[PDB]
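Encoded as structure tokens, the structure appears first; notes follow it.
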Amino acid sequence: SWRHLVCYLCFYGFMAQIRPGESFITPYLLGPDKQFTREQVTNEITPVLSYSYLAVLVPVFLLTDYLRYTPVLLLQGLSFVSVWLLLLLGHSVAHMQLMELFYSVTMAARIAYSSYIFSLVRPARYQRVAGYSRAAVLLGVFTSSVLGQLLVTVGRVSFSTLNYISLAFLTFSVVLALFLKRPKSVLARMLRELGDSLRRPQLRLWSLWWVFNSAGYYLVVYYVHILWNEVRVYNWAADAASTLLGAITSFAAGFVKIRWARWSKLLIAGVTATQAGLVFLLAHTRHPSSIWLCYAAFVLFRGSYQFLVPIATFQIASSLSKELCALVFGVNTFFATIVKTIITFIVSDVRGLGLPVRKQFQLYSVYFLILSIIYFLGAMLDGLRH
Ligand SMILES: CN(Cc1cnc2nc(N)nc(N)c2n1)c1ccc(C(=O)N[C@@H](CCC(=O)O)C(=O)O)cc1
């Protein structure tokens, strides 16, 4: 385990996210292999995934820490394999509903890897291993996107062949996850430990940052895709560049050392203000010069969030007394997706404050603005008390 414990963990994190046929699921559904109407792929496939992400997250984060994270990784891998198998068969609508349910299972179990890395190493190099793991995962996502687009656009393969390749890669990822090691009123004690951990000043700040900034980033990304498709070839290039910059920034965050608990609220406020500025710049671009300045901006935005994705996790592991690193990650992810759903309902739904995409992004930038003057006014409040 001297050389094949963190290196192997990063390698598995890289290989588990290689699904070259991931981003091409919708065209495959709408393609000639499966005769699906535009209306169904969007009204019977996306809502089920959206709801099941909320539904299946709770059991996953409740049981991942007791299961010691190897069974949850195996479940995520087998669920990815079942997703692609169901994609290959795809007999009817219910098959694809089950596929989306399993995909939501995978997205819910994504937290098990981020807890496994911390439960696998001594509580001294949490930050370095967090940076390594996030760099590996984001590099895997970037490689998956680039491989899919290279095979489809500059290569010559069908969607079925791409899905076969993705299924083979997912089988290999399951094989890799098999060899991973397993670290060596229960609910009442669980919640008591969660509350006592939340009483700490370092877990609480980064948990709030997760719940809010992660929700903001997810909203911004999920609607940046739609905004770019609204106002084609370079879209995947921008996505891959953003993911690669995210991997680089996660590596840098793993390798950065600053005196935390003092320059931590200030760092969060600065990063959130930078992200707010980037989103404001992204929204305020209607001139023809909207293929260089905005794309890159979004890239930076993604990287910015990733620059705080391995630190926050690390700052949750360094401030946890029990083996509840998975519980806090799961609760934070669940609350972040709850906040994202609430924001979507309040800004995107017609019944609520229904606004178009432009004003939607004007709201998201302002949402980050309220999220960058709260942490700004949190680094001087505690400074005053000193
Ligand atoms: C939503 N989606 C891909 C996706 C695309 N089209 C689809 N189309 C259909 N019909 N169904 C789907 N389930 C579907 N899924 C996703 C979701 C999350 C990440 C993801 O992994 N996101 C993190 C990366 C970190 C990680 O790997 O967990 C991020 O920074 O955005 C990638 C693609």
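Residues 24-207, 249-295, 303-457, in that order, are what chain A shows, numbered as in Swiss-Prot.
When the header is checked for method, it gives electron microscopy, 3.4 Å.
Using N, Cα and C of the backbone, Cβ positions are placed for all residues, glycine too.
According to Swiss-Prot, the protein has these features:
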- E45 to K: Reduces methotrexate uptake. Reduces methotrexate uptake; when associated with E-42 (MUTAGEN)
- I48 to F: No effect on methotrexate uptake but shifts selectivity towards folinate and pemetrexed (MUTAGEN)
- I48, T49, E123, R133, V164, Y281, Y282, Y286, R373, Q377: folate binding site (BINDING)
- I68 to A: Reduces methotrexate uptake (MUTAGEN)
- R133, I134, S137, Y149, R157, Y282, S321, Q377, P381, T384, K393, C396, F400: 2',3'-cGAMP binding site (BINDING)
- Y149 to A: Reduces methotrexate uptake. Reduces IRF3 phosphorylation upon cGAMP stimulation (MUTAGEN)
- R157 to A: Reduces IRF3 phosphorylation upon cGAMP stimulation. Reduces methotrexate uptake (MUTAGEN)
- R157 to K: Abolishes methotrexate uptake (MUTAGEN)
- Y286 to A: Reduces methotrexate uptake. Reduces methotrexate uptake; when associated with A-48 and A-126 (MUTAGEN)
- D310 to A: Abolishes methotrexate uptake (MUTAGEN)
- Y376 to A: Reduces IRF3 phosphorylation upon cGAMP stimulation (MUTAGEN)
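Structure with Swiss-Prot features highlighted.
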residue: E45; record: mutagenesis position; Cβ neighbours (10 Å): 21
residue: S137; record: 2',3'-cGAMP binding site; Cβ neighbours (10 Å): 24
residue: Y149; record: mutagenesis position; Cβ neighbours (10 Å): 21
residue: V164; record: folate binding site; Cβ neighbours (10 Å): 21
residue: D310; record: mutagenesis position; Cβ neighbours (10 Å): 24
residue: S321; record: 2',3'-cGAMP binding site; Cβ neighbours (10 Å): 28
residue: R373; record: folate binding site; Cβ neighbours (10 Å): 26
residue: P381; record: 2',3'-cGAMP binding site; Cβ neighbours (10 Å): 31
residue: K393; record: 2',3'-cGAMP binding site; Cβ neighbours (10 Å): 14
residue: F400; record: 2',3'-cGAMP binding site; Cβ neighbours (10 Å): 26
Where the model skips 41 residues between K207 and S249, distance between their Cα atoms in Å: 22
Fewest Cβ neighbours within 10 Å, where candidates are the recorded positions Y282, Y286, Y376: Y286
Recorded positions: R133, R157 - member with fewest neighbouring CB atoms within 10 Å: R133
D310 (mutagenesis position) to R373 (folate binding site) - Cα separation in whole Å: 9
Euclidean Cα distance (Å) for gap endpoints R303 and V295, 7 residues missing: 10
Recorded positions clustered about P381 (2',3'-cGAMP binding site) [Cα within 10 Å; pool: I48, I68, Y149, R157, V164, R373]: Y149, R157
C-alpha spacing of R157 (mutagenesis position) relative to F400 (2',3'-cGAMP binding site), in angstrom: 14
Cβ under 6 Å from ligand 1: qualifying recorded positions of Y149, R157, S321, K393: none
Cβ-Cβ neighbours of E123 (folate binding site) (radius 10 Å): 22
Between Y286 (mutagenesis position) and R373 (folate binding site): CA-CA distance (Å): 12
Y376 (mutagenesis position) versus binding-site residues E123, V164, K393 - nearest by Cα: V164
Closest of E45, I68, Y149, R157, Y282 to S321 (2',3'-cGAMP binding site), Cα positions, recorded positions only: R157
Nonlocal neighbours by CB distance (under 8 Å) for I68 (mutagenesis position), same chain, sequence gap 6 or more: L52, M119, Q120, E123
